[PDB]
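First up is the structure itself, then whatever we jot down about it.
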Amino acid sequence: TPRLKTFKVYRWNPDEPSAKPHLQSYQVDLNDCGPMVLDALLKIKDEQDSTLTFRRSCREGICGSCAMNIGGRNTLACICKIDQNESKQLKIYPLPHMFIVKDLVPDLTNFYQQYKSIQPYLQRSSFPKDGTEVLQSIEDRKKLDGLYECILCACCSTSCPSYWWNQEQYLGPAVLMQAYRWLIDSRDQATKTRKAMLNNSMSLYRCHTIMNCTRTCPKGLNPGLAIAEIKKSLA
Amino acid sequence: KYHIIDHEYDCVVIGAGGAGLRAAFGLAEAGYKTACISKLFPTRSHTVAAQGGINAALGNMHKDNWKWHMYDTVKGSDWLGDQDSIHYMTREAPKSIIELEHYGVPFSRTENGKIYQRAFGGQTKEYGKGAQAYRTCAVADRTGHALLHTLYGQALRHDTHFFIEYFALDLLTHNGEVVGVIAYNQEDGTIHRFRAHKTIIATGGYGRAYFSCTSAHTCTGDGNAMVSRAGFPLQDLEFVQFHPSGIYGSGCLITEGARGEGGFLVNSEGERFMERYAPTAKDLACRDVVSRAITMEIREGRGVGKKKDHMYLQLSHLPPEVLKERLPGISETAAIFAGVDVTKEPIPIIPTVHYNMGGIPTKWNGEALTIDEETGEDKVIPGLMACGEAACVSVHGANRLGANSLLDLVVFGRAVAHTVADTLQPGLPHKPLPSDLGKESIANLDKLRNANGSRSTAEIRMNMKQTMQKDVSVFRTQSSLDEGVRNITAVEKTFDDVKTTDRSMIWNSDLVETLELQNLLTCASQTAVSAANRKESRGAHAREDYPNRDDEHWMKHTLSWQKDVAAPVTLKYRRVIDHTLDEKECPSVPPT
Amino acid sequence: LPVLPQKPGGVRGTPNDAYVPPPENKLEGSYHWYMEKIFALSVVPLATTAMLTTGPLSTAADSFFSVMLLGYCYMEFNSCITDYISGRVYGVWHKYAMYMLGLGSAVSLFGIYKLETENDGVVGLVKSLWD
Amino acid sequence: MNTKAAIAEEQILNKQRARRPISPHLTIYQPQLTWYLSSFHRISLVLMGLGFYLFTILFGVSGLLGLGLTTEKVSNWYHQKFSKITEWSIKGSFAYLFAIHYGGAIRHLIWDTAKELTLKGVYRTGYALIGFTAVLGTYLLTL
Ligand SMILES: *Cc1cc2c(cc1C)nc1c(=O)[nH]c(=O)nc-1n2C[C@H](O)[C@H](O)[C@H](O)COP(=O)(O)OP(=O)(O)OC[C@H]1O[C@@H](n2cnc3c(N)ncnc32)[C@H](O)[C@@H]1O
Ligand SMILES: CCCCCCCC/C=C\CCCCCCCC(=O)O[C@H](COC(=O)CCCCCCC/C=C/CCCCCCCC)COP(=O)(O)OCCN
Ligand SMILES: C=C(CN(C(=O)c1c(C(F)F)nn(C)c1F)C1CC1)c1ccc(Cl)cc1Cl
Ligand code: SF4
Ligand code: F3S
Ligand code: FES
């Protein structure tokens, strides 16, 4: 005897541009389905209405392609687990305050132009003479833990109310953590010019320490403490 | 109805993995105009999932030698690899890990200030007789993740025009040589014609033609089907590798570093697979004998299971301090899909499809090959190159040694950019072709969009997956391989009645999945015919009716041709190269 | 308020373009961070010695509380102009909202003076208003 | 080419960019303690800073265009102006807006020295803010 849970998915069609967006309701049998949310989105597309478009690739949670807003919070659809209670429903949305392309596909073009501008590469000027690698201690390598392993899903940037309104000029908490990964690197001897891109009105100084950035990160990193140390280093 | 946009470049690279990114800025640091066409964002490729290391004979924990590394790659392939590409890869391997550190890869350090390197299986020192060596050069559990994010940030230092989210359809070809590609913009809905002098294919492997695999959702064979549709062959498609460890039910993977420092596969009786049934005296061996250890253990009854197809891997022996410093990415990926911790109870394991040791036949410098129809020698295809997993240099041969596929991307992505500069001069006029160059690839995009049949594209995809798992699998014979050829031929004649219910051209994802089904049906039909024609057993292809390895008659490769879906497949063979690049630097390794 | 014409769709160009960051203007950057932490570090101890006082404060201790309350209140009204009335979308009216935070806070400092010299303090006004 | 092929592709993409909607941001998001206890720190000072300005621009307007205002002269007009049932709806809502801003400004003087910024420390300095407000705000009524 089947157990039918009701999903409510956002819909928009760019070939009828005057139609308003709306939520559409599907019912999935939870007995023959996977335990994650992406396993129930891929059954609506195969055995039901096949015009539902979204992004996916690894189903593990390491690339960051299926970022959406599931049930009120920003998470990845292949980690979020279906609450096994068919008396309740679920509301799925795109990422908030983003210009949508088709259905759950946001336009992350501005997000990639702001990441190119922080110059994410090593900027030394000299290398050893025998052809061996440049040295680094164990206590200086430990400074990089918890920073280099961001997967760039933008689930922290599209939860920050300063990034909802001011996002054509404010860099957001996901780019400002990768700017700190290159500032405390002990092999990168270009530090004075990486603190002159951030010493203006609104590139760094729109953070008001609300902290929805550290609360909603699916990988468990802390992008709200990394902005508190850039402000303490520019003083 | 359609409108086409024309670009004009020097070199075009198709793919943004670890091989298509290393070759992209290697050509743009030399003065060339390069364009990189990618379907995903470049830091979402499948090489972000790698968790091992990169083998290199640096020698900063003990003494080492690059001639010891070469002997292990040659022996571990059952002597089907090309011995002039083993001599090139294992010599240029220390020079390419020190160069990779100057980009900013956060390698794990040692208490002298040097790179830290661990032990995988296969590498023993002093010419195959000695203790286990230590060369893997790992970042903790994110060696594949920290190698994309560094190679992508270095491609922004130079100029490389990334064309993100484009789906390449076919190669343009005029009179036996290729002159560019043709793509399809997903966000906008346009057709683009690119023209170049050398086009480089670095798409990747096909793994989604099987039911259970460790690959991504976008790992379809897209470069192998563009090449096979133009009249060029594919090589050694019968050697598929089945990983020993992998999650029961979904296909997710735990790394082989869990057995590098402490690891026991404990069955229902409670023994270690070290001898007495299906074992070599040493564990940590190559990936197919251990895969032929587990599959022979489950059928005779010596295996715990809920339906008796299941195994275990103990991790309770390890101290808790080493589980947070060496393997931190393993303790979180098992407590989600399997739901148990790594410190108290063991984890379920099944063998699934991992790697493909076959693809485009290539020389060791990057140029793609064919064969002559008069004498049977080799022949260079003008304008085409290949690198990565989609290429088959025969460095891996018949069996892949672990952590040699990340060294494969860096060494043979650096050698592609070095031999273009020695042939092609920058700035050259293009030839004027007809105005409908590539009109048979838009006539196929129109037919698959206004499609009307009885079978949907997700129903024919399931008859292909359940056929390849039933017949072309770990244990093969010539009574279940002939049933695989007659079944995969009947599936291909139902693609004529496919059904598609989305006629938009902006992010038409119902069209992209039925374009990737046309690519997987070409790659899967040539695997069932190639594997049913080789009557011997070597490497990762084990025939039960011919259990001995034959050397005097079957030491050759296989080349296969198929133009379209539902078309006959033919076979021809070419000899394997058994001499080094220099006879005085490293002598050849004889068979044993 | 009249709204300037915006970029179509929020973005303009290809992902292989780049954001061009503004020049260094640290009188609006790092030095503005210093002023917002001096007014806050001297209105928290001074208000604590106003709940422990018997009556009103002295005119040496009440003028220093009132001038440090006007700058603390100016720096937050300054930070609500630059979040909601921005020069990107309104243009001229980002500066006209910052000049009416001029003589609406220069008359306020004249109002501190005509409370302190004839009457007693600002705290002597709110303690007699009640709360 | 490649500049004629960039103008032609940006003409039909700047046309499709103008008809895309914005996805909803408020009214769908989950109520949490991180952005509910932070909107009470901007509301409480705007409602208090307006009263501080209006009572000092009144004494500084009546200095120039001289009317002669005094503290005991405006205190009768405010006391005698409102009934008893609205005298305590105004002062009953300024006592709790003063305790949530006095105790929330010490929470921000800790967060500029980069301390107490883990998720375990954002929540345990926010449970003191709801205890400090309910005790200091009720003691201020008895004065
Ligand atoms: C799957 C896997 C592999 C793996 C591993 C673990 C897993 C789960 N662990 C490894 C390890 O520990 N050590 C090791 O040495 N190797 C390990 N591997 C194998 C390794 O990951 C692969 O060999 C390697 O990732 C292959 O890299 P390559 O560059 O060849 O391939 P890719 O990264 O998958 O490339 C994907 C790109 O191709 C573009 N693409 C594909 N099709 C198209 C079309 N039609 N049009 C345009 N672009 C296309 C994609 O955009 C993507 O960028
Ligand atoms: C750190 C926050 C900064 C606030 C910025 C806002 C500007 C104005 C705010 C406050 C003005 C001065 C505060 C006075 C300090 C409280 C005094 C007190 O607690 O004493 C009470 C008086 O009761 C109160 O006043 C309660 C404090 C709440 C005051 C109003 C809250 C917000 C005020 C906004 C100002 C709006 C207009 C008011 C007058 C205009 C001039 C400021 C009773 O007197 P005693 O018996 O002598 O106390 C000794 C006990 N042993
Ligand atoms: C409901 C909100 C949204 N919101 C903010 O806008 C915000 C911001 C950010 F917009 F810059 N920084 N700080 C400190 C805030 F309170 C809070 C939730 C985060 C709100 C709260 C008060 C006011 Cl007067 C206006 C608004 Cl609309
Ligand atoms: S910090 Fe966390 S939430 Fe933000 S982009 Fe990185 S992984 Fe995503
Ligand atoms: S949520 Fe936003 S306001 Fe700052 S502390 Fe995080 S970037
Ligand atoms: S699919 Fe890659 S993270 Fe969800």
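Swiss-Prot numbering applies to chain C: residues 37-167, in that order.
Looking at the header, which is where the method is noted, we find electron microscopy, 3.1 Å.
Note that Cβ sites are derived from N, Cα and C of the backbone, with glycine treated the same way.
According to Swiss-Prot, the features are:
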BINDING   C:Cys109  heme binding site
BINDING   C:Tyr120  ubiquinone binding site
MUTAGEN   C:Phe100 to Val  Impairs respiratory growth and reduces quinone reductase activity
MUTAGEN   C:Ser102 to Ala  Impairs respiratory growth and reduces quinone reductase activity
MUTAGEN   C:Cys109 to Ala  Decreases SDH cytochrome b content
MUTAGEN   C:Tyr120 to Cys  Abolishes quinone reductase activity. Little effect on complex assembly
MUTAGEN   C:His130 to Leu  Reduces SDH FAD content. Probably impairs complex assembly
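Distance between Cα atoms for C:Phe100 (mutagenesis position) and C:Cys109 (mutagenesis position): 15 Å, as a whole number. Non-local contacts of C:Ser102 (mutagenesis position) by the CB criterion (under 8 A, 6+ apart in sequence, same chain) comprise C:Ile148, C:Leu151, C:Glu152, C:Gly157, C:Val158.
Between the CA atoms of C:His130 (mutagenesis position) and C:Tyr120 (mutagenesis position) there is a gap of 9 Å, rounded to the nearest whole number. Neighbour count (other Cβ atoms within 10 Å of the Cβ, all protein chains): 16 for C:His130 (mutagenesis position). For chain B, the nearby mutagenesis positions by a Cβ gap under 8 A number none, drawn from C:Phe100, C:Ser102, C:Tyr120.
Proximity to chain D, defined as a CB-CB distance below 8 A, holds for C:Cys109 out of the mutagenesis positions C:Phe100, C:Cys109, C:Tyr120, C:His130.
Put simply, C:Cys109 (mutagenesis position) is 17 Å from C:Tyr120 (mutagenesis position) when counted between their Cα atoms.
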